[PDB]
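What follows is a single structure, written as structure tokens, with notes after it.
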Amino acid sequence: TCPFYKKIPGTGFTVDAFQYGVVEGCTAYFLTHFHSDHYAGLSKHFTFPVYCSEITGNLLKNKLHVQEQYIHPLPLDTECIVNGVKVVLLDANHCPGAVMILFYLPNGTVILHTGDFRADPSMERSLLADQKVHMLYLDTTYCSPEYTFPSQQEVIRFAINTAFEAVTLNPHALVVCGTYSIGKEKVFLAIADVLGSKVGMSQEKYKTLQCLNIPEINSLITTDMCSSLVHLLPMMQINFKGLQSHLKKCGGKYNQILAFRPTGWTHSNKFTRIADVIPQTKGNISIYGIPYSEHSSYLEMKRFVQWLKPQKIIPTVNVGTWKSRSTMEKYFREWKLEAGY
Ligand code: NI
């Protein structure tokens, strides 16, 4: 039975609610982005309208084999009507095709659902600026003071320099990046660009990337593992055993591997600065752990909410326990006091 926090009151709409069968009274199902927990239960047999970004539509079509008649791509930053209600999709700065959704309700109420997002100052100069928000449905993945991380920009800079260096010392070294769904593509496309290479990967993942409206993508990727000095592999395979195994499967063309794991947060954000970072090494194989987050840090979240001044906040992550719910309440109260709103 679909939870309240996936329902937009006053409408027949839900958000990211596909794993409940047919929801009683839902005329339109919104999907914020193409990640598995959020699209869970979508398939070729789904028969009701799905509202989403272009990129999210490409992916529902080509990967999930959803029938073209039930996919309703909407453009970003544009006032659109759906079943009598004015909506806007905004870029969520999360993964390719991820959106936030503004609902302007018949009764003059306005509702922002963030889906998954990583808050950024640029958001303050969008359609969100122009009016008051009554309810906020907030991605609270990192809602606790200990979650600090560096900027996406700082992290990609580190990984570029580290890769360039290792391959200039040894031009038969290979670079491997871990992946398991969309998002974090900027890590590996940036590395391949500096190095003058295409990015080699499997057929399934090559497909995924063709859906994402990247300019000139065909010139940047390949399934030729032998004509490629950057390769993608499942995140699980990013350990000493996996990397060795894969090194034997290229045809003696590389004699070393430098590999990257874009993790979210782990306990060494609380001490190690990015410039200090050093890899674990074993023979001719090296693994750097980099904190590339696609969600708001605590400070990012706090600043965003304080700007927005919503009347009510509804969390959409870490909601299952009383501990978590109560802890988040505490922080939202602190933010409100500190501001005055
Ligand atoms: Ni996500």
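Per Swiss-Prot, chain A residues shown: 700-1040, in order.
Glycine is treated like the rest: Cβ placed from N, Cα and C.
According to DSSP, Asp838 (mutagenesis position) is assigned to coil rather than to any helix or strand. Sequence-distant neighbours of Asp838 (mutagenesis position) (same chain, six or more apart, CB under 8 Å from its CB) are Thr813, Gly814, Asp815, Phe816, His994, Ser995, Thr1015, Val1016, listed in sequence order. Among the mutagenesis entries in Swiss-Prot is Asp838 to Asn, noted as: Impaired nuclear focus formation, reduced interaction with PIAS and increased sensitivity to cisplatin.
Counting Cβ atoms from all protein chains shown, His994 (mutagenesis position) has 22 others lying within 10 Å of its own Cβ. Recorded in Swiss-Prot as a mutagenesis result, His994 to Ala carries the remark: Impaired nuclear focus formation, reduced interaction with PIAS and increased sensitivity to cisplatin.
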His994 (mutagenesis position) in three-state DSSP notation:
coil
